[PDB]
Protein chains: 2
Amino acid sequence: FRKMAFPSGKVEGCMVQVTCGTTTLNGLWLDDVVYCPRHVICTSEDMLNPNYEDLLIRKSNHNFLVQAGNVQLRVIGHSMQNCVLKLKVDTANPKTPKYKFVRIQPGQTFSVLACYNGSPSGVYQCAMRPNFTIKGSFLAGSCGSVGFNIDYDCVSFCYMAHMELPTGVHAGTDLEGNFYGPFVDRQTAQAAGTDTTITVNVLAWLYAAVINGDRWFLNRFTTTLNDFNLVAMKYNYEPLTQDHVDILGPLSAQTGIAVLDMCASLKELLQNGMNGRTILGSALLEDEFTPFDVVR
Amino acid sequence: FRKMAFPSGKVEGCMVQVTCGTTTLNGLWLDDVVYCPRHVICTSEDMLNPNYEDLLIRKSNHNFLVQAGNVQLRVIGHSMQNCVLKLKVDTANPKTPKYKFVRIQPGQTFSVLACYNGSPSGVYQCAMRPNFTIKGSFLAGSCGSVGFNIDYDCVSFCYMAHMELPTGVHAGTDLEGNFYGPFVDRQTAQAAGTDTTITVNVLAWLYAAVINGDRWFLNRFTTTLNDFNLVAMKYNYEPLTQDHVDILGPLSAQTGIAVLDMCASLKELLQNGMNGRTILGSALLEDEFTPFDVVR
Ligand SMILES: *C(=O)[C@H](C[C@@H]1CCNC1=O)NC(=O)[C@H](CC1CCCCC1)NC(=O)c1cc2ccccc2[nH]1
């Protein structure tokens, strides 16, 4: 049971390089618009107290160099939506897939296509952590790399990287420029809050273990939502909600293990450990598969 | 320091669906040849003792249905090279990338594009295990999916999946149809040998941890090569060879830590565990980064 990223080809055809002054980063080219973090227009002096609308006012199209591989794309307009810069360009991207912009919630998963200076380097699967950060690519120049899900050849773009936080994780926005988490695109002291394990995803992963014949951790016991959350808080797991219980419904129907039965298994695992056993392949409980990921 | 798969777009444009009778799986369309596992010509009565020369001589070109998306490719020739079938087709793939065929060795890494009925479903990075199998979440219908590296826009194809072993891992061939390991394309009792940890890769990754500022696991000890292997084999670690020591040389010189000194650290990590700590972000000794990967 490997974590898999989505095939990245549809996104690879959209990655471009965007340069403003001395700063170069990645941009996303869909139709005749290139999207990228607005902080590309900032010099170091601006980064401490940026006035973004005024800085964009002082910029012209000729300040923006956009290159899609060998071809330079002529910028013919520029505007801002929240924290995302929108560069209108000469030419519509002939490789634009069917796509949508969506905003995801903490705990949901997606693939990141790590890019350096407009060229894709690698792809990985991750989850939006409860503290609204993403485990880092650890690749310089990754600003502007995007996160996405693919559903029947429609690409749902959900993330763009704006920053690396001191712990290596990155922070960023949706494609409408709205930050995930309490972070700002200014040079200031910012840090990831204390993170928690995504409980509903661990439960999904235990159901995957059961579907794949790994059942030693099942027991006769059951728990209540409130009793579980008391243990959850103790081991810094996200509280489980009734909505979480409901989305696990199809897995509970498929396996015969009610969610509160599996919560009893998880509670025992947290309080007593694994006794040298493994689940699927791991001595560690995995939390970067959603219920949806497990069904599919 | 995330494990990443290569961007898969160059391989996605080569994946097709190959059908022979009732049997459907994945093929690789490069230039005017489609490569796929030869057991596509097996019926249900053929799995236990297939006679491939006899099964193939009875086929004509029109017995092979090849579908590239919504387009049928016309097969105009067919032949067998070891365990891989080669279908010559009407049309050279216009999306053929620069490519080579390479045979890899246990411990080397590559990306797998997992596919179902010719359509890419996900991508992941892995290592060829010492027992010549791949730990892969491989759906029904993933036969014919391929493994690859990408270097300077050249795709090196090293692997094609042929079957699942009873323990959930898969086995396959190079693109000349020669199996990795002692496996055969026959439904027999064949099982993966005991898997071992890839020692040289763990050591390379500990060097990467030192380079990125982790040092907590270092100690004041050294070891002889023979004493290390005597201990490491008690944890199901692969033995370290003088070739492996030579390969680690550049990282030794970069860090100022002798190879046998790092080996002493590994010995202590196996004895002590991590004690709640992390190395490059993980709670596990990672063995799927090669020295080449790390030096890069
Ligand atoms: C964007 O591509 C680069 C990516 C890496 C990280 C730093 N240098 C690189 O090549 N990231 C940046 O350019 C941002 C710019 C931000 C400035 C502050 C807030 C808005 C955008 N810088 C960082 O991501 C950054 C700087 C920094 C300094 C000290 C600790 C952490 C840290 N992260």
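Chain A uses Swiss-Prot numbers throughout; the residues present, in order, are 3266-3561.
For all residues, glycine too, the Cβ spot is worked out from N, Cα and C.
Feature annotations, reproduced from Swiss-Prot:
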ACT_SITE  A:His3304  active site, for 3CL-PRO activity
VARIANT   A:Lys3353 to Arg  In strain: Beta/B.1.351
VARIANT   A:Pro3395 to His  In strain: Omicron/BA.1, Omicron/BA.2, Omicron/BA.2.12.1, Omicron/BA.2.75, Omicron/BA.4, Omicron/BA.5, Omicron/BQ.1.1, Omicron/XBB.1.5, Omicron/EG.5.1
ACT_SITE  A:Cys3408  active site, nucleophile
VARIANT   A:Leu3468 to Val  In strain: Zeta/P.2
Neighbour tally for A:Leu3468 (variant position), based on other Cβ positions within 10 Å of its Cβ: 27
Close-lying recorded positions around ligand 1 among A:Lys3353, A:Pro3395, A:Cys3408, A:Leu3468, where CB distance stays under 6 Å: A:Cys3408
Closest of A:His3304, A:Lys3353, A:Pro3395, A:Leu3468 to A:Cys3408 (active site, nucleophile), Cα positions, recorded positions only: A:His3304
Residue pair A:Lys3353 (variant position), A:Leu3468 (variant position) - Cα distance, angstrom, rounded: 45
A:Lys3353 (variant position) - helix vs strand vs coil (DSSP): strand
Distance, A:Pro3395 (variant position) to A:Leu3468 (variant position) (CA atoms, angstrom): 16
Surrounding CB atoms that lie within 10 Å of the CB of A:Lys3353 (variant position), all protein chains: 16
Cα separation, A:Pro3395 (variant position) to A:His3304 (active site, for 3CL-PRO activity) (Å, whole number): 25
A:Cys3408 (active site, nucleophile), number of other Cβ atoms within 10 Å: 24
Set of same-chain residues at least 6 away whose C-beta sits under 8 angstroms from A:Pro3395 (variant position): A:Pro3371, A:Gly3372, A:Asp3460, A:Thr3461, A:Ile3463, A:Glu3503
For A:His3304 (active site, for 3CL-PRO activity), the number of other Cβ atoms found within 10 Å of its own Cβ: 22
Structural state of the residue listed as 'active site, nucleophile', classified by DSSP into three states: coil
DSSP three-state assignment for A:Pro3395 (variant position): coil
